[PDB]
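A.B. asks: My questions all concern the structure below.
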Amino acid sequence: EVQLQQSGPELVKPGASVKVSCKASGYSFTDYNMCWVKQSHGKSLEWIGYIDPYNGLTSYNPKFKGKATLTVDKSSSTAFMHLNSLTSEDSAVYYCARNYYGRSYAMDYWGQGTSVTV
Amino acid sequence: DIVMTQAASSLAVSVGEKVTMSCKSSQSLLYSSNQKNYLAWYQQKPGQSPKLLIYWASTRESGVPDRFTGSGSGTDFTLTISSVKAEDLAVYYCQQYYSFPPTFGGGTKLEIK
Amino acid sequence: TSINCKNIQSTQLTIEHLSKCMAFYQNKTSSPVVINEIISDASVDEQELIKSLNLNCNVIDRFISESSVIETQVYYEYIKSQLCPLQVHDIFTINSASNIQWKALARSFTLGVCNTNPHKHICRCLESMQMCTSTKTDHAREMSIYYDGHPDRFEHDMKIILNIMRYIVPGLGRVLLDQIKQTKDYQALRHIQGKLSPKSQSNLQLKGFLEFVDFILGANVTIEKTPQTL
Ligand SMILES: *[C@@H]1O[C@H](CO)[C@@H](O[C@@H]2O[C@H](CO)[C@@H](O[C@@H]3O[C@H](CO[C@H]4O[C@H](CO[C@H]5O[C@H](CO)[C@@H](O)[C@H](O)[C@@H]5O)[C@@H](O)[C@H](O[C@H]5O[C@H](CO)[C@@H](O)[C@H](O)[C@@H]5O)[C@@H]4O)[C@@H](O)[C@H](O[C@H]4O[C@H](CO)[C@@H](O)[C@H](O)[C@@H]4O)[C@@H]3O)[C@H](O)[C@H]2NC(C)=O)[C@H](O)[C@H]1NC(C)=O
Ligand SMILES: *[C@@H]1O[C@H](CO[C@@H]2O[C@@H](C)[C@@H](O)[C@@H](O)[C@@H]2O)[C@@H](O[C@@H]2O[C@H](CO)[C@@H](O)[C@H](O)[C@H]2NC(C)=O)[C@H](O)[C@H]1NC(C)=O
């Protein structure tokens, strides 16, 4: 069907940068944009931002504007999230979820998630 | 921005019983031009990714059982499960996609006894 | 040279040039005129015909809509400007019957970018009448991710804009809007919107709406122009 596979877990010492991959299958990658969600070990879910693969343009939550940077490679249908200057807060599981503009920012298909530990 | 508050951090029910969860919003999530509440319900089973249950606060995604129902307007929304099954034990979240940025609730853990 | 709305040269039949003969563009808010003096400089035959029509401010836009002769439509539009100054400029007064009708239309229509992002300023301006002062550059930073590279969405909102403006400027303006819609030549819309912005400074909601139009016309998107009937 529709599948979003994410990179394996990451252990990073504080101060370094980590990059997470999201491979899309089963749909046209440029018709739906990519949303990234930080879920701490607590129940909290936080919306980081989204990126239109066709535009390449991005929109970030003001909270994560400095911490995160989203890019895409349309050829391999892959979306990348980059986190720089990791700290104690940045330890969390990061999710990659599809979104369609016709249904505002509601996410139907979610990736597996990637645990980033600092 | 908008803050979403959910009634119960966790609630315990027996199998077969009818359960109701609440999601309240700081600001009205209803856009009057299209008359659609910008609100969604997710189910996150243990150690798994959140699954989309309901969008627009009423419409439920394809593949979501008939048991799950969602209703509400303005700032007050509720998710209702008809006859709970064992498979349903999970953490249920709600999301507002009205204002920037999209914000989530604390989550409501359905525990089964 | 210069365009006479009573006598329009054949080469002047483009949206840009015809735009100059809209009734509001004549800057007559006052001194409504009896029709006989309005047509005093015209052929006696055309004078007897126009007099025979029994025109008044209520049906004149409909007579303009019925005629298939663009020169006749422009002429009747000039007649409308001299005969019906208050009806012509009724839309720019911040509270008017026409302005209320247009407001109802705007609240009723849902733009695509509004459906995706109801928090945006333009949506607030059309629905709840707030946030109506925003530059095209703010609109660019906000909504460029929504429109750029999406012809379908761009045309979707563009048709809606064309309906709302369809009810701003009846008569010749409506004909020009229908022509733009038919030909997908959406950049020509400037010629209407550009002539409407400085007229609209007293009305904040109208000013903000037209500003949004200015932004959206500049979206990075390629459109193909279907053939013209003129
Ligand atoms: C009823 O009143 C209206 C007033 O609302 C009046 O309309 C004006 O008429 C005057 C005189 O006829 C026009 O003045 C001319 O302006 C020429 C330059 O115009 C260009 O730039 C305009 C300004 O753009 C700036 O500002 C905008 C915001 O407004 C901003 O986005 C930009 O940053 C930009 O810097 C612009 O409005 C104008 O656009 C017109 O034309 C386009 C294309 O046709 C159309 O889409 C628009 O809707 C608008 O109609 C245009 O882009 C100027 O060059 C010109 O010529 C003089 O200078 C040259 C120099 O070589 C000389 O050769 C020449 O002989 C002149 O001396 C003249 O000054 C003014 O533009 C009109 N305004 C509008 C909005 O149309 C009507 O005429 C009145 N009706 C009557 C009298 O019957
Ligand atoms: C205006 O658009 C062009 C092309 O469209 C954009 O770029 C592509 C990625 C396309 O798939 C769409 O998502 C975008 O809307 C912009 O870029 C150039 O496009 C050509 C293709 O013709 C490409 O080969 C170049 O590398 C691109 N970059 C250049 C020429 O610098 C262009 O940059 C856009 N302009 C603005 C101001 O946004």
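Per Swiss-Prot, chain C residues shown: 467-696, in order.
Header lists the method as X-ray crystallography, 2.8 Å.
For all residues, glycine too, the Cβ spot is worked out from N, Cα and C.
Quoted from Swiss-Prot, the note on the mutagenesis of C:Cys580 to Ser is: Loss of disulfide bond; when associated with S-589. While the structure shown retains the original residue, Swiss-Prot records the mutagenesis experiment C:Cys589 to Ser with this note: Loss of disulfide bond; when associated with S-580.
In terms of burial and nearby residues, how do these features look in this structure?
C.D. replies: Just so you know, the Cβ of C:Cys580 (mutagenesis position) picks up 24 other Cβ atoms within 10 Å once every protein chain is counted.
In sequence order, C:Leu577, C:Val579, C:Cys580, C:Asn583 make up the list of same-chain residues 6 or more apart from C:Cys589 (mutagenesis position) whose Cβ falls under 8 Å from its Cβ. In the three-state DSSP scheme, C:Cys589 (mutagenesis position) falls into the helix class.
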